[PDB]
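J.: Below is the structure I would like to discuss, written out as structure tokens.
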There are 2 protein chains.
Amino acid sequence: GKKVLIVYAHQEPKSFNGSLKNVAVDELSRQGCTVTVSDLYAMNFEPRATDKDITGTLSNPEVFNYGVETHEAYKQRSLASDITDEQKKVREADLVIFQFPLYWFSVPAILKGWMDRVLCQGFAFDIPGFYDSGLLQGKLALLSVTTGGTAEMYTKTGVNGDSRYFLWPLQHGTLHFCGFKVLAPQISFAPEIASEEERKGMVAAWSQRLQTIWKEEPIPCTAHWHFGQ
Amino acid sequence: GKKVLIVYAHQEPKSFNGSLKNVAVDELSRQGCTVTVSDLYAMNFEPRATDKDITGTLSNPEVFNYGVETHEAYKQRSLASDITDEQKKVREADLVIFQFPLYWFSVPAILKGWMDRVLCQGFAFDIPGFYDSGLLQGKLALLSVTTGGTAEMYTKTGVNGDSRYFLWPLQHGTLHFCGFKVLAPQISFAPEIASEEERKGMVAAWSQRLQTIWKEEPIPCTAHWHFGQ
Ligand SMILES: Cc1cc2nc3c(=O)[nH]c(=O)nc-3n(C[C@H](O)[C@H](O)[C@H](O)COP(=O)(O)O)c2cc1C
Ligand SMILES: Cc1cc2nc3c(=O)[nH]c(=O)nc-3n(C[C@H](O)[C@H](O)[C@H](O)COP(=O)(O)O)c2cc1C
Ligand SMILES: Oc1ccc(/C=C/c2cc(O)cc(O)c2)cc1
Ligand SMILES: Oc1ccc(/C=C/c2cc(O)cc(O)c2)cc1
Ligand SMILES: [Zn+2]
Ligand SMILES: [Zn+2]
């Protein structure tokens, strides 16, 4: 059996992102997978990395260092419960799907907040214990992104550059760093201006891909894959 | 005369980021510049893009579209006051400095939230004004970043890749898109493991660069600058 966590970042359930999340739950549940959804806006998920993320005595209350304090709080079991709840969902997952609209060539801040606060030292990685030795090794991760910009816009010679260029901080700096095996991203280009038929085709392509998701190999998460260098 | 806005994202005033922000205020104020600081954690700045960003009634209450609603709210002077306050600081600025520690090869979520919510359609860009024609054309922007990783790690053959690879979503996808002239980033590598003398050298390098900031030309914000090749 497999456990899937869907980390979802969209305000509107009737949106195209909402439809992609719903077909992921539908298809994976049909396969007999165990499915969990962290609907960040519905949870009013806290995005800010603050001293409220530590419930116990701070290691150094004179000079607050978020990384040091959260690492110590993880080992002491004194992290805020909203962080621990997400870490339990991640720890048990075989696959983590991130479903979000592209905001400024990145994740919406609420999802950036989940990354910043949930993936702390001792949990996601350690020093040493990062990249191929990351603590989330063996787990799969997949970015399912929607854009405003068209596929043509997202080309080497297009105004936005190749879509792989913006994946680097998420895929390499974050997911690879934590030891995830990164599956090929699902990019659904410009659904808002696409036709009804094209929108249906994009949802069908995602549902169809999920049917064989457990057969895929991860991408080689390198500078050459992202930039051709 | 010149107006400078410093958008600052660090929880601890005694930090290295705090020292960089303080020397930027000191040097620019000494030059006779008009200086404003948006200390995001001190303001408990809201990072989430929600329907609370629009005051009064929505354009379409049946299906909530953040982009459409904020664009309409901007034209109708119906945006939340925290957004409008930031837009006034940006509108008047000749230079916007972003001072932040690197979080997951990107900005901390609180600063990602400022970008998501402040830089709305009608304000920062429109059709036709984007990239070179962006509504913030003529304004300068500068990313002053601190990292955990060393300069050696941030090379093309290093574990993290070239530091220019992670700048693409911030410099091109956000700042250039809005029409800013992007000044060369200030990257201060691994201050935490640097000696007291090295930390002083990095702060002095920033203070010295600010002395001739108004003489600089912006970078050519292209795929070739970031990835070339
Ligand atoms: C704050 C904000 C920033 C955005 N930044 C980008 C961007 O960098 N690139 C892009 O192609 N679209 C961008 N968009 C457009 C969204 O990606 C697009 O509206 C969304 O993917 C459509 O999916 P949906 O219908 O489910 O909302 C942005 C939208 C918002 C609200
Ligand atoms: C949530 C989080 C994520 C981080 N991600 C990165 C990263 O992607 N790359 C990096 O080199 N350092 C990363 N760091 C380390 C910080 O960038 C580093 O501690 C900071 O720049 C030091 O500046 P300061 O002493 O003023 O805090 C991260 C730290 C935190 C808390
Ligand atoms: O609380 C924390 C959470 C995350 C981090 C991440 C650090 C990091 C450092 C690098 O050199 C490369 C990278 O890809 C990530 C540090 C503290
Ligand atoms: O409120 C907002 C609504 C829409 C957007 C879109 C941004 C965007 C940024 C890019 O670099 C390329 C692009 O094709 C689109 C930003 C803010
Ligand atoms: Zn990688
Ligand atoms: Zn550019």
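Going by Swiss-Prot, the residues shown for chain A are 3-231, listed in order.
For this deposited structure, the header notes the method as X-ray crystallography, 1.9 Å.
Heads up, the Cβ atoms here are built off N, Cα and C, so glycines get one too.
Take a look at what Swiss-Prot says about it:
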BINDING   A:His12, A:18-21, A:104-107, A:148-151, A:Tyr156, A:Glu194, A:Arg201  FAD binding site
BINDING   A:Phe127, A:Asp128, A:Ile129  substrate binding site
BINDING   A:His174, A:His178, A:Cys223  Zn(2+) binding site
MUTAGEN   A:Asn162 to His  Loss of activity toward CB1954, no effect toward menadione
J.: Under a threshold of 6 Å between Cβ and any atom of ligand 5, which of the recorded positions A:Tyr105, A:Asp128, A:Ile129, A:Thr149, A:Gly151, A:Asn162 are retained?
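T.: With ligand 5 as the reference and 6 Å as the Cβ limit, the list is empty: none.
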J.: Sorry to bug you, but what's the C-alpha spacing from A:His12 (FAD binding site) to A:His174 (Zn(2+) binding site), rounded to the closest Å?
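T.: With the alpha carbons as reference points, the distance is 23 Å.
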J.: Looking at the recorded positions listed here (A:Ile129, A:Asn162, A:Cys223), whose Cα lies nearest to that of A:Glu194 (FAD binding site)?
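T.: Result: the closest of the recorded positions to A:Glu194 (FAD binding site) is A:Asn162.
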J.: List, in sequence order, the same-chain residues at least six positions removed whose CB sits under 8 Å from that of A:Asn162 (mutagenesis position)?
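T.: Sequence-distant Cβ neighbours: A:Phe107, A:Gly151, A:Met155, A:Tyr156, A:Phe168.
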J.: Around the substrate site formed by A:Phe127, A:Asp128, A:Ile129, which additional residues qualify by having Cβ within 8 Å of the site's Cβ center?
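T.: What remains near the Cβ centre is A:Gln123, A:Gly124, A:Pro130, A:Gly131, A:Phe132, A:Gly136, A:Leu137.
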J.: Give me the CA-CA distance between A:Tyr105 (FAD binding site) and A:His178 (Zn(2+) binding site), in Å, as a whole number.
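T.: Taking the Cα atoms only, A:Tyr105 (FAD binding site) lies 21 Å from A:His178 (Zn(2+) binding site).
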J.: Of A:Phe127, A:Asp128, A:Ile129, A:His178, A:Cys223, which binding-site residues are close to A:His12 (FAD binding site), meaning a Cα within 10 Å of its Cα?
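T.: Of A:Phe127, A:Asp128, A:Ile129, A:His178, A:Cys223, within range: none.
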J.: What is the total of other Cβ atoms whose distance to the Cβ of A:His174 (Zn(2+) binding site) is within 10 Å?
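T.: Taking every protein chain into account, the count is 23.
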J.: Looking only at C-alpha atoms, tell me how far A:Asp128 (substrate binding site) is from A:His178 (Zn(2+) binding site), rounded to the nearest Å.
T.: 13
J.: Report the binding-site residues (A:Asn19, A:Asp128, A:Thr149, A:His178, A:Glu194) that meet this criterion: Cβ distance to the nearest atom of ligand 1 under 6 Å. Use sequence order and write none if nothing qualifies.
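T.: Result: A:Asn19, A:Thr149, A:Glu194.
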